[PDB]
Amino acid sequence: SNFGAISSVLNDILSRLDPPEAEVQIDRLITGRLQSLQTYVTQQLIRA
Amino acid sequence: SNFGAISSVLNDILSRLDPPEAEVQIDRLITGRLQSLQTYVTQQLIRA
Amino acid sequence: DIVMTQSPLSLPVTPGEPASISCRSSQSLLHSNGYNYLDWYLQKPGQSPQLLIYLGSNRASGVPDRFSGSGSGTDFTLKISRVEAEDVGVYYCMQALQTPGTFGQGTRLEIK
Amino acid sequence: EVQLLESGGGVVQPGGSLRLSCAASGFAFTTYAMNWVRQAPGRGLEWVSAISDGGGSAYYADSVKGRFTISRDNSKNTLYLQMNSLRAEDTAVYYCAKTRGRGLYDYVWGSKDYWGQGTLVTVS
Amino acid sequence: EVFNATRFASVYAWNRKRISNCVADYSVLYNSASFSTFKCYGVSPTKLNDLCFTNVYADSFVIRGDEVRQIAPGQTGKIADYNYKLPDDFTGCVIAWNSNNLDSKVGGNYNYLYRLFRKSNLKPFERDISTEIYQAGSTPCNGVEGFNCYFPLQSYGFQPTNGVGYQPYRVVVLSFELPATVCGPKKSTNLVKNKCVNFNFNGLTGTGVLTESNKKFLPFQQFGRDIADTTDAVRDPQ
Amino acid sequence: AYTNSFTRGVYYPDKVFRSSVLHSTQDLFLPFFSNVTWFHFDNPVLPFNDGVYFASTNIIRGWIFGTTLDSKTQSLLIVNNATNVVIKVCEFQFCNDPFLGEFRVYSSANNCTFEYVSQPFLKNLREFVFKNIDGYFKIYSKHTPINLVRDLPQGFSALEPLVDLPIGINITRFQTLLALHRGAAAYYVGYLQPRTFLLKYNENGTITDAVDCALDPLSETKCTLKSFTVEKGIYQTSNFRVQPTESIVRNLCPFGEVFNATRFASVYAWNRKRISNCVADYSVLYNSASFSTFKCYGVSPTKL
Amino acid sequence: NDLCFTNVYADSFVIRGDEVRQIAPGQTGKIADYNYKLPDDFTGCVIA
Amino acid sequence: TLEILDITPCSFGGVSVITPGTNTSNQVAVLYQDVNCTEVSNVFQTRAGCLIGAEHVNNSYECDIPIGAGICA
Ligand SMILES: *[C@@H]1O[C@H](CO)[C@@H](O)[C@H](O)[C@H]1NC(C)=O
Ligand SMILES: *[C@@H]1O[C@H](CO)[C@@H](O)[C@H](O)[C@H]1NC(C)=O
Ligand SMILES: *[C@@H]1O[C@H](CO)[C@@H](O)[C@H](O)[C@H]1NC(C)=O
Ligand SMILES: *[C@@H]1O[C@H](CO)[C@@H](O)[C@H](O)[C@H]1NC(C)=O
Ligand SMILES: *[C@@H]1O[C@H](CO)[C@@H](O)[C@H](O)[C@H]1NC(C)=O
Ligand SMILES: *[C@@H]1O[C@H](CO)[C@@H](O)[C@H](O)[C@H]1NC(C)=O
């Protein structure tokens, strides 16, 4: 999932972008994926 | 709650703004409302 | 085609007096949109002719306000309130409906 | 600002050809319609030909079907009128004159607000 | 034939060139002191020689220099709303350079032309050529211009005398849509089997190990994915 | 003609291999159990409507494609010639009787733009899918030996892409192409809608069956459950809402003392009027034929 | 006037009145890449 | 007009099926949650929404497919 970034896959937007705006794109991807993994860990804690 | 956006009601900021700034404002509203909903679901899971 | 008639052709009008100019059409020039299709012109001697009134009623560009066209269907009339030495010219009439663009015989306005 | 220039037209042997060129300076020659007018010395005007935008639609009057050849250049803003089989009754003041008409029911042969400068063709 | 084309079209009826199945050299485009505006969205101008795309469109028109700003994702104004619309997810880039000595002349060049009048904002990548006049008043024009009845198309009026922002600026838009076919030069080396390598298979970058696949493909299938955008199998493009 | 196409109209939605996986794709597809029109010389005019499924059962040779099918616009005309195919996206004249006369459906090739030559396409059932997306024109096909030619034959078949066509043309109506010959053949026409299907890929990497996700309420559960054998129970599939219809919406400035006033002032002694706290009607200002000059800057005259 | 710094650097050069826009963090151009590149984490101020 | 009005949101809700398993049968019933379905076969209006496609009966059973409010298929 893009999470609002221009592409979901990490290496394509690393490949096709300069660091000043890739920093923005990677930051939005990290925010989305960190939210997803935290949701998973919380639900595993309740299930455990 | 605005969650740091321009206005909490959706249709006014969709109306009085161009679409490119409106995507950022809608994104801010979605992040706030989504995180509030996730907080409610997690509290409800623990209470259940 | 459209058998056209401009009458009378030679018009000796005193300057300052109004002059009435007519052109007649065999077929109705009122289209389905409600507008009139016949155009009024003037030719100065040695100077190229101008559109004076398009579509029977409205301002062509640069035409003074005392020139006014009238009429509906077949019987149309061109009127000038005041005639001066700059108003000498020969007045024509043209349609826009059929394939041949039919002109008038030319209404020569003369100063006495 | 807006004015029309002509070129050519003079002494010519009948039964041949001639060239008359109409160049425009200050208008949108692509969008405006275009028209052709003959005027003899001693009687008023007669329409001979008309064209719509981009070529394609070419119209002729009753005596001049096939006798006259019309052409248009949208790049160099020039109007041409290629001449064939000249006659002594074609001795008239020939000049290009433009039309308003840009609407659907404006009828390209219709309301012609400007007229060109003018030149005389002598077929003798 | 796109850049040094003799005549560019007007912005309402701009010309489209399809670019496919060739190798593009973007060094001559970024390495030119002629292009005033070189601003690229979604790609960097430096790394354009290592990206490989399915198809490239070239859109060419002439605007005044003051409104090269409007040719951008998510801009407003006249040209952006009625003549030329770029979407907000635009990939590719727009460039411009001054062309006063080719498109502006003494007496005004009245060939280049733009739409000012239209009832609605234009869709991105759907551009019209229509010449029906605009009715701004209440009276139906019925195809008759006059008062409250405007022809929606008029010229720019290019003078050499006017300021730098009013000079004709030839705008060429490049667009990239990401089986890639249009890409610049690099040494297509030999395949390395059974080793942990950094593959670049026709732009599909990544790392991993490369073995043969025993699973049967079909002649139209380029690569293989199992689940959740993981590139399982690939074909070499040679 | 009302006929029931059972399960046909399914193709590979992309060029990507998948195996042993369920996949839900949303693309232009022929809906399951659809009302395809049966056409039986005689070939009526029928419109495109964004994607057409053509199935037929050898005097049928090709198709013409376009908007006017005449000089007013560009058009496409794809014909087999029993050795290859010719694909013209040229500009043609009027084709009043579309047939190969030695041919006449190729009317004229003035102005004309594109040409392509490729492999030929060649009871039997040859079924085809034609669509435009993104400026392209993509074709899919498969041929199958059948025997139920009296009606629509049952089976499953997947359609593979043959060629891609970089066209970008306004297409809205089209013909099949049978030359004027004086055997009775039948061809079926389907239409495509943007509906989501769930495809099951096999170990061959092939489609085996699918579910039309708006066909019946059971297949919505197969969509939302990503399976084909729904276990017994109650399944929350989707939501619904009634959509709103016919949306509703719930002092005059002294302009007459500015415009229709008797005595005005000289240009050195010009007047001001400050105007505030009223409701201003500029539609009366704009709708007047007296104003020989109308110009302003920074605002639009209609949108004031 | 209120903030104290461990080290303050001043850098001076002459460019064109167009190329003032390149002297900024995260910018491209001839001056921005081949003559004077500002870092992305630039904590400073520019005067022309 | 200076009248007073009321705003109640127009009807929404989840749709939900009743399936007995595909290997048993292919018929399904559909439940529309909290709809007084005068508007969009056999209809049954319960407190748990109204049920389309299921046959009302009189005698009671120990049931297996729950719907709500004591009604179960
Ligand atoms: C089919 O078309 C190709 C296209 O050039 C041509 O070369 C070939 O001769 C044609 N064959 C027949 C049988 O018409
Ligand atoms: C085709 O070219 C001829 C040659 O100039 C031209 O007259 C005609 O208008 C063109 N037709 C189209 C549809 O472009
Ligand atoms: C295609 O032509 C039809 C004319 O029937 C028109 O209605 C439609 O808007 C055109 N579409 C495009 C994309 O130009
Ligand atoms: C498909 O795969 C099966 C087993 O996976 C194999 O037996 C068969 O030959 C393959 N090919 C087909 C059906 O064309
Ligand atoms: C449905 O609405 C009608 C209209 O008033 C009402 O009479 C009926 O009792 C309602 N049914 C339920 C179950 O609320
Ligand atoms: C169920 O019982 C009620 C009780 O009176 C009766 O009215 C109704 O007809 C019965 N339904 C059937 C299907 O027998």
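Following Swiss-Prot, chain A shows residues 968-1015, kept in their order.
Every residue, even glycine, has its Cβ placed from backbone N, Cα and C.
As recorded in Swiss-Prot:
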{"type": "VARIANT", "residues": "A:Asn969 to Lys", "note": "In strain: Omicron/BA.1, Omicron/BA.2, Omicron/BA.2.12.1, Omicron/BA.2.75, Omicron/BA.4, Omicron/BA.5, Omicron/BQ.1.1, Omicron/XBB.1.5, Omicron/EG.5.1"}
{"type": "VARIANT", "residues": "A:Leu981 to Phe", "note": "In strain: Omicron/BA.1"}
{"type": "VARIANT", "residues": "A:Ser982 to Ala", "note": "In strain: Alpha/B.1.1.7"}
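Locations of recorded Swiss-Prot features on the structure.
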residue  : record           : CB count, 10 Å
A:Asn969 : variant position : 13
A:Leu981 : variant position : 14
A:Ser982 : variant position : 19
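According to its DSSP assignment, A:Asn969 (variant position) is coil. Rounded to a whole number, the C-alpha distance linking A:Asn969 (variant position) with A:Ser982 (variant position) is 16 angstrom.
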